[PDB]
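J.: Below you'll find the structure I mean.
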Amino acid sequence: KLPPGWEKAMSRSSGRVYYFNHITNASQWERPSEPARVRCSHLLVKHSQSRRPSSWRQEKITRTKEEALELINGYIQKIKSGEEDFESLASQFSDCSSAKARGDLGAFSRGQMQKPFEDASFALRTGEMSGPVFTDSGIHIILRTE
């Protein structure tokens, strides 16, 4: 059983089993449920070692790789608690011009995007969200919408 990328793991804090996906970095307590194109939105947090350390949000991005991951982790927490919607955080805080479209990148096939982004995107099922996804652009949260 278990769809591509998914494995079982042991919770250190609680001792209960959980499920993790080494392609998307998703993790959840619940046991989880190839197309030519997928459609995804993302939220990007850049850092000082990004291929290009600037965005519409700030001309010189100075945060560390570690501080970017903490920001990503907090947004995932907010999304999973329902305190904030993915689209609302992407629109406010994503370091990419796709923020203006609620993070939507449109449809794409394999062979177009950065490879880690592509692999995570195609390993999500429609409606699912990734964990932190690392590319030279920075750290992404990816939501598969189609």
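We number chain A the same way Swiss-Prot does; the residues here are 6-38, 51-163, in that order.
Cβ coordinates come from backbone N, Cα and C, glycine included.
Heads up, here are the entries from Swiss-Prot:
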MUTAGEN   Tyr23 to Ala  Reduced affinity for KIF20B
DOMAIN    52-163  domain 'PpiC'
MUTAGEN   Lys63 to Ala  Loss of peptidyl-prolyl cis/trans isomerase activity. No effect on the interaction with IRAK3/IRAK-M. Abolishes IL33-mediated increase of IRAK3/IRAK-M protein levels
MUTAGEN   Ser71 to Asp or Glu  Loss of peptidyl-prolyl cis/trans isomerase activity, nuclear localization and cellular function
MUTAGEN   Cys113 to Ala  Loss of peptidyl-prolyl cis/trans isomerase activity; decrease in DNA repair of double-strand breaks by homologous recombination slightly less efficient than that observed with wild-type protein. No effect on RBBP8/CtIP
J.: Where the chain breaks for 12 residues between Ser38 and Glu51, how wide is that break in Å, taking the Cα atoms?
T.: 15
J.: Tally every other Cβ atom lying within 10 Å of the Cβ atom of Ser71 (mutagenesis position).
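T.: Within a 10 Å radius of the Cβ of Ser71 (mutagenesis position) lie 12 other Cβ atoms.
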J.: Please name which of the mutagenesis positions listed here, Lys63, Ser71, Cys113, is nearest in space to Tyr23 (mutagenesis position), Cα against Cα.
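T.: Considering only the listed mutagenesis positions, the nearest one is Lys63.
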J.: Compile a sequence-ordered list of residues in the same chain as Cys113 (mutagenesis position), six or more apart from it, whose Cβ lies below 8 A from its Cβ; state 'none' when nothing qualifies.
T.: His59, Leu61, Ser72, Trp73, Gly120, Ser154
J.: For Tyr23 (mutagenesis position), just count the other CB atoms lying within 10 A of its CB, please.
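T.: There are 14 of them.
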J.: Which residues, sitting 6 or more apart from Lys63 (mutagenesis position) on the same chain, put a CB under 8 Å from its CB?
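T.: In sequence order, the residues whose Cβ lies under 8 Å from that of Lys63 (mutagenesis position) (at least 6 apart) are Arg69, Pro70, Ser71, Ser72, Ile78, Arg80, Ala85, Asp112, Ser154, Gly155.
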J.: Need the DSSP three-state call for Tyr23 (mutagenesis position) to compare against my parser.
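T.: Note: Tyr23 (mutagenesis position) is in a strand by DSSP.
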